[PDB]
Amino acid sequence: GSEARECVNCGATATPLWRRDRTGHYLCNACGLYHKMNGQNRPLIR
Ligand SMILES: [Zn+2]
């Protein structure tokens, strides 16, 4: 699978708009919210 992009955080490949950061990643939307206010990386689980 992995058709569209894969959110480096949750793998969400159905986001409305991707966005890379200093690491050039591709979060889906809420996974970057932390880097926006907290600035740190997102924990998540895998
Ligand atoms: Zn995500």
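Residues 198-243, in that order, are what chain A shows, numbered as in Swiss-Prot.
Per deposition record, solution NMR.
Each residue, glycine too, has its Cβ placed from N, Cα and C.
Record note (Swiss-Prot), mutagenesis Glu203 to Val: Disrupts interaction with ZFPM1. Binds normally to DNA. The unchanged residue is displayed. The secondary structure of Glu203 (mutagenesis position), as reduced to three states from DSSP, is coil rather than helix or strand.
Quoted from Swiss-Prot, the note attached to the mutagenesis of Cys204 to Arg states: Disrupts interaction with ZFPM1 and binding to DNA.
For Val205 (mutagenesis position), the count of additional Cβ atoms within 10 Å of its Cβ stands at 20 [all protein chains shown]. Record note (Swiss-Prot) on the mutagenesis of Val205 to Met: Disrupts interaction with ZFPM1. Binds normally to DNA.
Looking at Swiss-Prot, you'll find the mutagenesis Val205 to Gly noted as follows: Disrupts interaction with ZFPM1. Binds normally to DNA.
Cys207 to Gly, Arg or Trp appears in Swiss-Prot as a published mutagenesis result, with the remark: Disrupts interaction with ZFPM1. Cβ neighbour count for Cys207 (mutagenesis position): 17 (other Cβ atoms within 10 Å of its Cβ, all protein chains included).
Under its mutagenesis annotations, Swiss-Prot gives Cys207 to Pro the following note: Stability of binding to DNA reduced.
Here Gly208 (mutagenesis position) comes close to no residue that lies at least six apart in sequence on the same chain with a C-beta under 8 angstroms from its C-beta. Under the DSSP three-state reduction, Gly208 (mutagenesis position) is assigned to coil, being neither helix nor strand. One entry in Swiss-Prot concerns the mutagenesis experiment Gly208 to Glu or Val. Its note says: Disrupts interaction with ZFPM1 and binding to DNA.
The secondary structure of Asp218 (mutagenesis position), as reduced to three states from DSSP, is coil rather than helix or strand. Quoted from Swiss-Prot for the published mutagenesis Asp218 to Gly or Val: No effect on interaction with ZFPM1.
In the three-state DSSP classification, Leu224 (mutagenesis position) falls within a strand. Cβ contacts within 10 Å of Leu224 (mutagenesis position), excluding its own Cβ and spanning all protein chains shown: 23. Record note (Swiss-Prot), mutagenesis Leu224 to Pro: Disrupts interaction with ZFPM1 and binding to DNA. The unchanged residue is displayed.
Under mutagenesis, Swiss-Prot gives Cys225 to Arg, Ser or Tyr with this note: Disrupts interaction with ZFPM1. On its own chain, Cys225 (mutagenesis position) has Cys204, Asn206, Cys207, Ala209, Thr210, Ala211, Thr212, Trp215 as residues at least 6 apart in sequence with a Cβ closer than 8 Å to its own Cβ.
Taking the Cβ of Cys228 (mutagenesis position) as reference, residues of its chain lying under 8 Å away and at least six apart in sequence are, in sequence order, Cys204, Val205, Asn206, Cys207, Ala209, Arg239, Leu241. For the mutagenesis of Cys228 to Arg or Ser, Swiss-Prot gives this note: Disrupts interaction with ZFPM1. The structure shown keeps the original residue.
Within the same chain, no residue at least 6 positions away in sequence has its Cβ under 8 Å from that of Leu230 (mutagenesis position). Under mutagenesis, Swiss-Prot gives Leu230 to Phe with this note: Stability of binding to DNA reduced.
Swiss-Prot gives this note for the published mutagenesis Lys233 to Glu: No effect on interaction with ZFPM1. Taking a C-beta cut-off of under 8 angstroms and a sequence separation of 6 or more, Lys233 (mutagenesis position) has no same-chain neighbours.
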- Message: What's the number of neighbouring CB atoms sitting within 10 A of the CB on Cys204 (mutagenesis position)?
- Response: 23
- Message: Quiz question: given the mutagenesis positions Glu203, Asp218, which has the greatest number of C-beta atoms lying within 10 angstroms of its own C-beta?
- Response: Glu203
- Whole-number Å value for how far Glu203 (mutagenesis position) lies from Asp218 (mutagenesis position) (Cα to Cα): 14
- Message: I need the CA-to-CA distance for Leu224 (mutagenesis position) versus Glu203 (mutagenesis position), whole Å please.
- Response: 8
